[PDB]
Amino acid sequence: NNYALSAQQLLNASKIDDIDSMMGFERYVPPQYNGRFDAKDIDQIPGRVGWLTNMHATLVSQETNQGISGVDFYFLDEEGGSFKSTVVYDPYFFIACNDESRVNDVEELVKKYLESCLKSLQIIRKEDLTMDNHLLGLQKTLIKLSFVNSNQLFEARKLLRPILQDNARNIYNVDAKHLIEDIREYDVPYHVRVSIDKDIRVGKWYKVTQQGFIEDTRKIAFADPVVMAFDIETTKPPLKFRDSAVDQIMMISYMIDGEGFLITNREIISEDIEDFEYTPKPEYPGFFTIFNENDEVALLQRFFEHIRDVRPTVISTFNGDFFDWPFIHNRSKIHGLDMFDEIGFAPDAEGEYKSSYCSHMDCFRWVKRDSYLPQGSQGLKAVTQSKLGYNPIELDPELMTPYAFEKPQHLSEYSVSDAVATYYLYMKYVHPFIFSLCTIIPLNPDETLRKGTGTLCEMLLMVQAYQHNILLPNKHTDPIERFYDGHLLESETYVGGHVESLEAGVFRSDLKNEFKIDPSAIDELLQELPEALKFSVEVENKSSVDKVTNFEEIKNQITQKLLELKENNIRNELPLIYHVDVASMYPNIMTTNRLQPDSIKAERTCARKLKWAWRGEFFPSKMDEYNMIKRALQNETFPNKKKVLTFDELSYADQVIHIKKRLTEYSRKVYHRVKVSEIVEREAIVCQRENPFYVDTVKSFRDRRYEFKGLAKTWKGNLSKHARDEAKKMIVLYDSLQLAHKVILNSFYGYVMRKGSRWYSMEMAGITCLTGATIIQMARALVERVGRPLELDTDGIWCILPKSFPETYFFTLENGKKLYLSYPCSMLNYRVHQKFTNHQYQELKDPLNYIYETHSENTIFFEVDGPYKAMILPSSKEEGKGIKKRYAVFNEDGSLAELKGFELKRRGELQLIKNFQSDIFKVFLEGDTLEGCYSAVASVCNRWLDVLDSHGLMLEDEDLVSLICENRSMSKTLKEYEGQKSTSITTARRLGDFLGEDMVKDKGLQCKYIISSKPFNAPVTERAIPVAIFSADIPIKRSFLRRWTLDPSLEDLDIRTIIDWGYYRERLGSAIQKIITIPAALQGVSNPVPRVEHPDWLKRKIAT
DNA sequence: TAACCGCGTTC
DNA sequence: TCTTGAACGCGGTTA
Ligand SMILES: Nc1ncnc2c1ncn2[C@H]1C[C@H](O)[C@@H](COP(=O)(O)OP(=O)(O)OP(=O)(O)O)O1
Ligand SMILES: [Ca+2]
Ligand SMILES: [Ca+2]
Ligand SMILES: [Fe+3]
């Protein structure tokens, strides 16, 4: 019932109100005032001020029978206390009409059909970007159906779903039902709807008054919530995962606002623990006090009791939604405790643990979304070293439970290791970012942390659409089929970024390089030189040439250098290793071109036609064959007392899955292919006068990210003097903050392609990509002619320029100030603004009379990364091909500048290749000549080959397994890969066989394997031996080690007997080839490690 | 062979 | 239900 649901949500509400009272969040109703809610005199109006930390939807009773929708807001005050306060706002959505004439007619019919759920209805008007002449002022008439609570709203939709689907009777010559076109803004989440309409945001200060919340724009900083972070280490069966059903919590470490506490279960932890200290850097103090308890239930209850004592409004964990919280929850139930009644936490619809007064900050969600760290470096170990600057305590999870008996202090100091890292990781990186993000995104801390960047973008866009009175579009629904010249398509897409491998090998400042400069390109550069340094001064640095002392001097110094290189073109010199890269490329291409989904028109100036490249992946079959297989499927029966289902009876989508997978069979059996793919160049018109609310939202977020990037460089430019340890401290703060916004910023591009988007446009996303490829290839077309481009990717070109090429000069202003000039950079930027500027950008100057001014927009700019020391790019093993998206770059202080894509960086490759790649790359700095350098690298390669050919003799059996184990992660559970083979798959099966099916039950299983030599002549996937078998009982070992070798006579069990050493040697050989010997070949040096042979295509090209 | 896939990168 | 995109390397599969 609708009155039953409201009754259920009402006692949830009274429970929450009691938990909030317990934790200090009593509902405050402000003193009554009947005056002007004048905002300047804020300190006269009676009420209570507070920093807003949370907001949850609610249902509120009479203070009729059903409740009223509202939102509880959770504040911290100025007096060290807390309070909570409720706002009510009627849920609402809109009905649109085919004909504006009879709008009241459909308004009386809706008053009839929704009589038992509607509360009120208005006639309002919003701007529809779909509508004709909306730019001249026209608006859309809509009925605003208002409701008492969120249940009546969904109830009205359930009644209107008939009427809408119904319109999809004397035939010899309209009713009110058939004028309901669609319904709008029914989707909007309620607390989002309140936070938007009432302009309330978590993280701002408000004075709560009877007239509403008053933003107090005076307070400088946030308040200071009491923050608590906790980790739990529990018992574990050997070589098995931790199971809440069987195991029990050994200890719970935690920190509350800099003070640490460890609670221990003295029924598994042998002795008792003294209050010790763990501070791995001076800035991260950690004095812990231990609460030694007896049983678990005593441990679980010093925990629950300590939470109520401190009443924290933030609790942080690391992966606490998947492991820590559900473990504590289930072990309290077995001990007869309701965690909700004790703490207020309970799982939500996604199984994540949330409370009302207290945000649950799982940092694992931050590192995964916003850290800009590779997944290989997203464990808490790596996250501490990267972003906190020390090496935390580390302990083998197999030694964990026995060290509880044998060495309790060590396990105690690994437990507080994880807690100190978690608390300070939250306070330095997660807390400032999320709560600042909350001041602009209409969500509370829990959802700001966990929602996807696409969805964060939708929020920001929905505030904008609303505040400019723009009617929200409904969410996009995927076309269930599309057809291309009769062929059913699998994927409709566009050509994305351009990326080129051009040269491989070692390039280095100390070693000369041959260049062949195009004289005709120089001629161009000096022709455009005069206007290009005017550009560097006025548009790059935002000044005037009229104020610069030495414009002609710099203009002459470049001229002779360019002229010298024009006559003496074929030159052999040291190179300048540089990187050019467009700053926020795709956003700036959108803002420069006024690119937004509502701007894309279809034949119906103000018109900037731009091209994109459409790619379809259709089946080779004809359409006669498509209906043939559909008829085949219709005659056959499908499963679900009704487990018998017509083909027609199933949803149009699921049908497609069956048609598509049957069509892959017929195509893979009549046409020898599953997909034919085709590029089609298409053009679209982009209206330059359309409401730029989307473009302006991306412009505003771009500007927000740019400021953090500029502050980062400002401290980098201030790095000359603990100055070298405090200036470099923030380089990371600000870079993190700029990198955190990078993914959200670029999601404004991806958003227009996302499922369920409200502003879907493939045309828009394709136009951005094609423009970006045209720009990057224009830049390479010129760098070819004056240097050697090494590697190019979307918006970036690595290159060597002749040492003779003009680089850096400083303009001087009458002020005495200097302006930075990189002629390699400004020579491209000037070309970009010549060739890619939008001279059709129209913007309303006077809205009151609809008068637009037209002007020229170009925010596209390259940026120069740096004069570098060395760069090592690998080469493919196949002829002619290169390897894209991998390389290493070094700074002139020897330090590593960039490492991209190599197995060293990726999550769980074969460790041997990871340690090899960690070793050689720095060795590429040694030697005095190109060949002397390759000889230094070779010496490292032979040392590794020595390890492999010696069958790791001189290597301990503990490191030998660490070095030869590959670690692949199963994105699902083993059941879902049915009909697939992989080393990750079979090693997971063989592990379920060995240790039980209970370790095959959770997704994301880490599969650590060895490839065995036996069974010989078998595919590599059938020889993947899980690594824990060698840690097992000698009986259990020798059983499975032969069931997997298919050698029942097997007796020797030393790892060196089982391992297919020829297999790992071929892998090491491949890494030696691609990084070293084959690029060596391409730079004219004979193979530097003869023990790894060149391929026969390279052997043929030594004699030819 | 040529085609395609899963994972985790670089954009 | 909630859900940013495409390009690419590598080691495995398949017919
Ligand atoms: N996560 C991503 N999601 C969507 N598009 C991306 C993403 N990363 C990169 N791109 C797209 C849009 C980028 O503008 C473009 C080039 O990427 P990239 O050079 O790494 O960053 P950027 O140019 O956007 O900012 P910046 O160079 O200032 O750090 O490719
Ligand atoms: Ca842990
Ligand atoms: Ca860029
Ligand atoms: Fe137009």
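One-based numbering along the chain as shown.
This deposition comes from X-ray crystallography, 2.6 Å.
Cβ atoms are placed via backbone N, Cα and C, with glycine included.
Feature list (source: Swiss-Prot):
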- A:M585 to G (Swiss-Prot position 644): Increases rates of C-to-A transversion substitutions (MUTAGEN)
- A:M585 to I (Swiss-Prot position 644): In POL2-9; temperature-sensitive mutant (MUTAGEN)
- A:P639 to S (Swiss-Prot position 710): In POL2-18; temperature-sensitive mutant (MUTAGEN)
Separation of alpha carbons, A:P639 (mutagenesis position) and A:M585 (mutagenesis position) (Å)
50
Could you tell me, to the nearest whole Å, how far the Cα of A:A168 is from the Cα of A:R169, given 5 unmodelled residues between them?
15
Over a break of 19 residues, report the distance between the Cα atoms of A:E63 and A:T64 in whole Å.
10
So, three-state DSSP: helix, strand or coil for A:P639 (mutagenesis position)?
coil
